[PDB]
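These notes concern the structure reproduced below.
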Amino acid sequence: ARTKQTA
Amino acid sequence: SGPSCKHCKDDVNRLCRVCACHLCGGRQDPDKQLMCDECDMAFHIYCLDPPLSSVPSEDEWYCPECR
Ligand SMILES: [Zn+2]
Ligand SMILES: [Zn+2]
Ligand SMILES: [Zn+2]
Ligand SMILES: [Zn+2]
């Protein structure tokens, strides 16, 4: 899943 | 071209449910804010009802508003 960190 | 969000003007001291946690508006713990693969809103795993105790391993994730 994507997180704000990886986005 | 900034700020990236016109609702809060990227003010890190302001809560924002548009570019930060869509539930609480909090910017803390970005590594725990899941991004919806449909609407691209962010959700702290701990703000979800029920809360998730960890970030899901599945590649895609859809928020409560998108299914
Ligand atoms: Zn914002
Ligand atoms: Zn939250
Ligand atoms: Zn969504
Ligand atoms: Zn919403």
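Here chain B follows Swiss-Prot, giving residues 298-364 in order.
Cβ atoms here come from the backbone N, Cα and C positions, even for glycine.
For reference, Swiss-Prot has these:
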- B:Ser298 to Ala: Diminishes phosphorylation by PKA (MUTAGEN)
- B:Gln330 to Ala or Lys: Does not affect ability to bind histone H3 peptide (MUTAGEN)
- B:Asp334 to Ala: Impaired binding to histone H3 (MUTAGEN)
- B:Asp337 to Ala: Impaired binding to histone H3 (MUTAGEN)
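Annotated features taken from Swiss-Prot, shown on the structure.
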residue	record	CB count, 10 Å
B:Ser298	mutagenesis position	3
B:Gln330	mutagenesis position	26
B:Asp334	mutagenesis position	15
B:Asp337	mutagenesis position	13
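Of all the mutagenesis positions in the record (B:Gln330, B:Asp334, B:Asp337), the one with the smallest CA separation from B:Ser298 (mutagenesis position) is B:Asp337. B:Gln330 (mutagenesis position) carries a strand DSSP state (E or B).
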